[PDB]
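Reviewing the structure listed below.
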There are 2 protein chains.
Amino acid sequence: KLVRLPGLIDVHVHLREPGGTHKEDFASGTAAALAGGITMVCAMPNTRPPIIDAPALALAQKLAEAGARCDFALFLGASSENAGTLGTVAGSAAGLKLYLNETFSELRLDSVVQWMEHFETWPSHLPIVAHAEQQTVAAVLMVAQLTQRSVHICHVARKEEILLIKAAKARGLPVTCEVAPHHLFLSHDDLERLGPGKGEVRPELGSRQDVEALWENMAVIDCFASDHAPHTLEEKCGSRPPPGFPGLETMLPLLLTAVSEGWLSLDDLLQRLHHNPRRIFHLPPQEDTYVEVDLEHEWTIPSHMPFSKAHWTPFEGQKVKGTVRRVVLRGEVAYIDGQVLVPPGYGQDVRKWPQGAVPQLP
Amino acid sequence: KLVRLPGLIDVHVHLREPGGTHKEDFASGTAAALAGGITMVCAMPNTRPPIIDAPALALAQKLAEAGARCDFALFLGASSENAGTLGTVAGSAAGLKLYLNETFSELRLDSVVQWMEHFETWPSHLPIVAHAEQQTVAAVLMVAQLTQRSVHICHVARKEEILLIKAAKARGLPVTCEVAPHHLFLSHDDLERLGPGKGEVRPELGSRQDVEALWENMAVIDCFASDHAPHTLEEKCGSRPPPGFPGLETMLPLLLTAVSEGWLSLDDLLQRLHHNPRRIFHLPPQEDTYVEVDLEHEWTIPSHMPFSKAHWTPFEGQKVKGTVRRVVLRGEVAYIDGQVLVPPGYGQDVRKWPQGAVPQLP
Ligand SMILES: O=C(O)c1[nH]c(=O)[nH]c(=O)c1F
Ligand SMILES: O=C(O)c1[nH]c(=O)[nH]c(=O)c1F
Ligand SMILES: [Zn+2]
Ligand SMILES: [Zn+2]
Ligand SMILES: [Zn+2]
Ligand SMILES: [Zn+2]
């Protein structure tokens, strides 16, 4: 007996096109998405060139429209130079992403005053999300209150962070957050197995106490999002390993295993992979779209999942219960039992749908 | 310049058919809904006969399918005799409604043990909502924790109640709630104008401090819902006035006025009249459905709105800014500038849509 789920949404993926297509491209990454039961993705802007101006966004839109197999929205990225320049294209993006900790030079902000400038100039009705670790969570929350608007915290990974967000919500502050599967299912205990290269990720893997705190505070977690961050094994095992894990193909099997174990309910999962992503990012419904899963099938994650060009996974060897059997996207069979059946280019930019525009006052 | 909104959802209406059709019927009440920018309603079960068994639900479904002009789901009602008997029809209903304070004999529960029995036997994946005032909020929350499931509190009307819910959410308990417009825009101060008959409503009108507490704690309010409770003027002004206000045609104009005044944002409104209703009750999207509003037009609420058979309103004389200009429902023009253009029977039972079934484990 298969269970029908709505089309799931991952609001945090890195699809590496343009400029890193040996790691992933729209076609391979959205294949990975569909195989993971994900029918809509929001793609981060730290590509090469990064999506920090209108020409780069225009290029990325065409690459995505030609390569994506599932539907998508594209983030714009904040830079030290583009505050106040994005007004005409802001509504066409998923939102604005701030890299407030480590990143490459083009996305680095050197002063909290630059964060303030972005919060002040980005249209107030559109989403802002932040990579903000440890005290940076408190700092960006302060900037949000000074400018009287909301903020969404990406990949919350620590007891410290979820408890700060919990306190902020108790005071009625408009903050939401997401958690990635590696911060719920991996910890320091796994670093010996993974090694120092494979294990590199930002936010880093937490302690067992961090993991337990995120589970205990599930009510504070608005979304799950993979932070699909593909790099090849050569790169992860080399002399300057880049941080990040691929995760699209493993995130739903891991969470379905947790559901089967009673760690959270099926509704808890669907709030965090469907309803709350929709409502935080104003993402439109997908007509005739659904995912059929088998909650009985037991399997062991292999050394690499079939589709991501990363060709490795930190979850190798984990026993899971739950698998994606079939995905229907806008009335076409998109995935069955390991076979992707929609071509590159089938996916669409949801921000161009009339129902995908963010409502605003005139 | 008109603003396009998604199709709004009111999860708490009384449409009085069967058995009170001089007060309202599916056709007139859903006309009122469309004129208020509402494209989907959840209808309460305290009709005559009340919707407390499978035959009554079957009758109500046909009456709604023949009379409704917008889409709908129908609540089942808890009784002293039907716990453990609703399993085969539960998934076809909006949810289960508990009347825990005043109601008529057929829906009265005489013991908290009967509440426990309903929480124990109603399928755990389906919604339960409660009329639960003052300490009854705490009592039903206790029953929800004893049975390890969620509950939704209807029309929260008091500082006492919203602060108790706030405390429950801070402890991570699965509770949501709704607030009706009369508890945000009317108070004790209005009882002299309204008189003792018109002013009868349950929950009663609150103090200015109650109203201010609900606004201050907007972050705790998950949904707005009208509690559209129509009775004729003759009945409201008679010797045994029934409690309740009509509200479908006034609720969005009132809240749009608040948005124009800066009391809450347009997003705050759409979370509470669209996204959160969807996700709490697992209600499906409506394809090709949207509402165009004019946020500039100033007008004064008259002595009766055009469509509700109640033919009166407690908001008479309130100055509002904001009006519904056009409603499109599933690709047909449903309402323009005071004219309803879809016939009785156009509306459908969303629980019969494949996307409208509540996901559950096998
Ligand atoms: O793009 C990446 O690889 C990446 N990887 C990470 O582990 N963290 C990031 O914040 C990031 F942008
Ligand atoms: O149906 C009604 O009129 C009604 N009216 C109210 O004012 N409160 C109720 O709880 C109710 F069921
Ligand atoms: Zn990041
Ligand atoms: Zn990332
Ligand atoms: Zn009630
Ligand atoms: Zn009611």
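The numbers used for chain B are those of Swiss-Prot, and the residues that appear cover 1460-1821, in sequence.
This entry, so its header tells us, was determined using X-ray crystallography, 1.7 Å.
Cβ coordinates are placed from backbone N, Cα and C, and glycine is handled just like the others.
According to DSSP, B:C1613 (mutagenesis position) sits in a coil region rather than a helix or strand. Taken from Swiss-Prot, the feature Zn(2+) 2 binding site applies to B:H1471, B:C1613, B:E1637.
Taken from Swiss-Prot, the feature Zn(2+) 1 binding site applies to B:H1471, B:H1473, B:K1556, B:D1686, supported by experimental evidence. According to DSSP, B:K1556 (Zn(2+) 1 binding site) is assigned to a strand segment.
Marked as (S)-dihydroorotate binding site by Swiss-Prot: B:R1475, B:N1505, B:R1661, B:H1690, B:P1702. In this view, B:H1690 (mutagenesis position) is surrounded by 28 other Cβ atoms within 10 Å of its Cβ, with every protein chain counted.
Listed in Swiss-Prot is the mutagenesis experiment B:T1562 to A, annotated as follows: Abolishes dihydroorotase activity. The secondary structure of B:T1562 (mutagenesis position), as reduced to three states from DSSP, is coil rather than helix or strand.
One mutagenesis experiment catalogued in Swiss-Prot, B:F1563 to A, is accompanied by this note: Abolishes dihydroorotase activity.
Annotation for B:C1613 (mutagenesis position): spatial neighbours B:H1471, B:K1556, B:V1588, B:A1589, B:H1590, B:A1591, B:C1636, B:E1637, B:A1684, B:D1686, criterion Cβ-Cβ under 8 Å with sequence separation of six or more. One entry in Swiss-Prot concerns the mutagenesis experiment B:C1613 to S. Its note says: Reduces dihydroorotase activity.
DSSP assigns B:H1642 (mutagenesis position) to a helix. While the structure shown retains the original residue, Swiss-Prot records the mutagenesis experiment B:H1642 to N with this note: 11.5% of wild-type catalytic activity.
Taken from Swiss-Prot, the feature active site, for DHOase activity covers B:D1686, and the record attributes it to similarity to another entry.
Secondary structure at B:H1690 (mutagenesis position), taken from DSSP and collapsed to helix, strand or coil, is coil. The note that Swiss-Prot attaches to the published mutagenesis B:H1690 to N is: 3% of wild-type catalytic activity.
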**Request:** Specify the count of other C-beta atoms within 10 Å of the C-beta of B:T1562 (mutagenesis position).
**Result:** 17
**Prompt:** B:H1471 (Zn(2+) 2 binding site) has how many other Cβ neighbours within 10 Å of its own Cβ?
**Reply:** 27
**Request:** Sequence order is fine: just name those recorded positions in B:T1562, B:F1563, B:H1642, B:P1702 with a Cα within 10 angstroms of B:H1473 (Zn(2+) 1 binding site).
**Result:** none
**Prompt:** Taking only the mutagenesis positions B:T1562, B:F1563, B:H1642, B:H1690, which one has a CA atom nearest to the CA atom of B:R1475 ((S)-dihydroorotate binding site)?
**Reply:** B:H1690
**Asked** Out of B:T1562, B:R1661, B:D1686, which recorded positions lie by ligand 6, with a C-beta less than 6 Å from some atom of it?
**Response** B:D1686
**Message:** Can you give me the residues near the recorded Zn(2+) 1 site, meaning same chain, not B:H1471, B:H1473, B:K1556, B:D1686 themselves, Cβ no more than 8 Å from the center of the site's Cβ atoms?
**Reply:** B:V1472, B:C1501, B:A1502, B:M1503, B:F1534, B:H1590, B:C1613, B:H1614, B:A1684, B:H1687, B:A1688
**Message:** On the three-state reduction of DSSP, what should I expect for B:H1471 (Zn(2+) 2 binding site)?
**Reply:** strand
